[PDB]
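Take a look at the structure below.
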Amino acid sequence: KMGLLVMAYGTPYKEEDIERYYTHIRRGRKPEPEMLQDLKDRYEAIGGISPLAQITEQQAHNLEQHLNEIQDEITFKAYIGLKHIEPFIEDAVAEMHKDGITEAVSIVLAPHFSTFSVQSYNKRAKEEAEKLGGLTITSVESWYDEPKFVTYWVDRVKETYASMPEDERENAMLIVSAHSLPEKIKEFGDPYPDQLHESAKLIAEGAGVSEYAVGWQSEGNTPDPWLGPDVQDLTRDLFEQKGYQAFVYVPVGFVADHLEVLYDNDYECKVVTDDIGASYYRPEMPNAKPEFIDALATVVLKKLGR
Ligand SMILES: [Mg+2]
């Protein structure tokens, strides 16, 4: 029996848990009332918070199910570890340990490696495992380049482009993005910016889309400079530059229909496309779909030499 530690940033499971979630993200400081209410407003705006946490749960359960289905060597048992929501990463490691798991494979629900996301989770996990003793975790570090994951986005882009009118098809701009992080990740030689660029190149070339740009989104609000340009500004500059009639956003850095996509893309980016004369396109996110879950299974099996 192999442990399958699936990690993510996490989103509150209940509306009532948003403040604690915000407090945790703020490292122990309660959000100001206005700050808090505004986050609550954004979840409402996208339909409510309830469905969100459930996607991550299904991604992990389905990956567990599929892995145990496609091969008969290893029996996997999924354990979800979240950065800012319970169960926390350490809690999930403590539970695998308590359950008698001695070997575990972990994967983060973010294809691109970065010190702040992927590396941070793996470290916290391997550290709690050492402290407990007798449990070794083999961690996946990046998987933006898994042929099957690339193909999932390639087909979705091909579909969207073949689905637009000719006036737009040949005057469109593809925007591949990921979650922004403080520029100071450079101090650690964080390849994250490069991985989004390769991720973008792979998808555009695969879909045969010639015009594309790389952007960042959802930067947090801190004193430090975050990776840019942001998808909002990038869209505007490319429109003033060449007058694109359609913008196709591929938030490849995200795996589900969370706030960053439903709101930061579907809303804020459409605002710009609306404020300008272009049409808004954002292909279906991976979520827990079979094609995506198979890609992840393949990622996990490869990591194990299977
Ligand atoms: Mg924002």
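Residue numbering for chain A follows Swiss-Prot, covering 5-310 in order.
Just so you know, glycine gets a Cβ as well, placed from its N, Cα and C.
Neighbours of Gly32 (N-methylmesoporphyrin binding site), defined as other CB atoms within 10 A of its CB across all chains, total 6. Annotation source Swiss-Prot lists N-methylmesoporphyrin binding site at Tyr13, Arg31, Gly32, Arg33, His183, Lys188, citing experimental evidence.
Under DSSP, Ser54 (Fe-coproporphyrin III binding site) is assigned to a helix (H, G or I) in the three-state scheme. All protein chains included, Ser54 (Fe-coproporphyrin III binding site) registers 12 other Cβ atoms within 10 Å of its own Cβ. According to Swiss-Prot, the feature Fe-coproporphyrin III binding site maps to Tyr13, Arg30, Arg46, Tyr47, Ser54, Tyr125.
Taken from Swiss-Prot, the feature Mg(2+) binding site applies to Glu20, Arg46, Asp268, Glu272. For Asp268 (Mg(2+) binding site), the number of other Cβ atoms no farther than 10 Å from its own Cβ, over all displayed protein chains, is 24.
Summarising the environment of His183 (mutagenesis position), the number of other Cβ atoms within 10 Å of its Cβ, over all protein chains shown, is 24. A strand conformation is recorded for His183 (mutagenesis position) in the three-state DSSP classification. Annotated Fe(2+) binding site per Swiss-Prot: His183, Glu264, in sequence order.
Here the residue is the original one, but Swiss-Prot notes a mutagenesis experiment at this spot, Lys87 to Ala: Retains 92% of activity. In this structure, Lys87 (mutagenesis position) belongs to neither helix nor strand by DSSP; it is coil.
According to Swiss-Prot, the mutagenesis experiment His88 to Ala carries the annotation: Retains 5% of activity.
Among the mutagenesis results in Swiss-Prot, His183 to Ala or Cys has the note: Loss of activity. The residue drawn here is the original one.
Among the mutagenesis results in Swiss-Prot, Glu264 to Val has the note: Retains less than 1% of activity. The residue drawn here is the original one. The Cβ of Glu264 (mutagenesis position) lies under 8 Å from the Cβ of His183, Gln221, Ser222, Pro255, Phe258, each of which sits 6+ residues away along the same chain.
DSSP assigns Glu264 (mutagenesis position) to a helix. In Swiss-Prot, a mutagenesis experiment is listed as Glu264 to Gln, annotated with the note Retains 21% of activity.
Among the mutagenesis experiments that Swiss-Prot reports, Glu272 to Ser is described with the note: Abolishes the effect of Mg(2+). Taking Cβ-Cβ distances under 8 Å and a sequence separation of 6 or more, the neighbours of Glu272 (mutagenesis position) in its chain are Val235, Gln236.
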Pairwise CA distance, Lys188 (N-methylmesoporphyrin binding site) versus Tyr125 (Fe-coproporphyrin III binding site), rounded so that it is a whole Å: 18
Site with most surrounding Cβ atoms, counting all protein chains shown within 10 Å, from the recorded positions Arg31, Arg33, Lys87: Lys87
Distance check against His88 (mutagenesis position) for the binding-site residues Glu20, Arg33, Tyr47, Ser54, keeping those with Cα within 10 Å: none
Within 10 angstroms of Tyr13 (N-methylmesoporphyrin binding site), Cα basis - binding-site residues out of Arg30, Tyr47, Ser54, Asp268: none
Of the binding-site residues listed as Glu20, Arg31, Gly32, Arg33, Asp268, the one whose CA lies nearest the CA of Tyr125 (Fe-coproporphyrin III binding site): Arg31
For the binding-site residues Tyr13, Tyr47, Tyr125, the one whose C-beta sees the most other C-beta atoms within 10 angstroms: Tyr125
Distance [Cα-Cα, Å, rounded] between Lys87 (mutagenesis position) and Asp268 (Mg(2+) binding site): 21
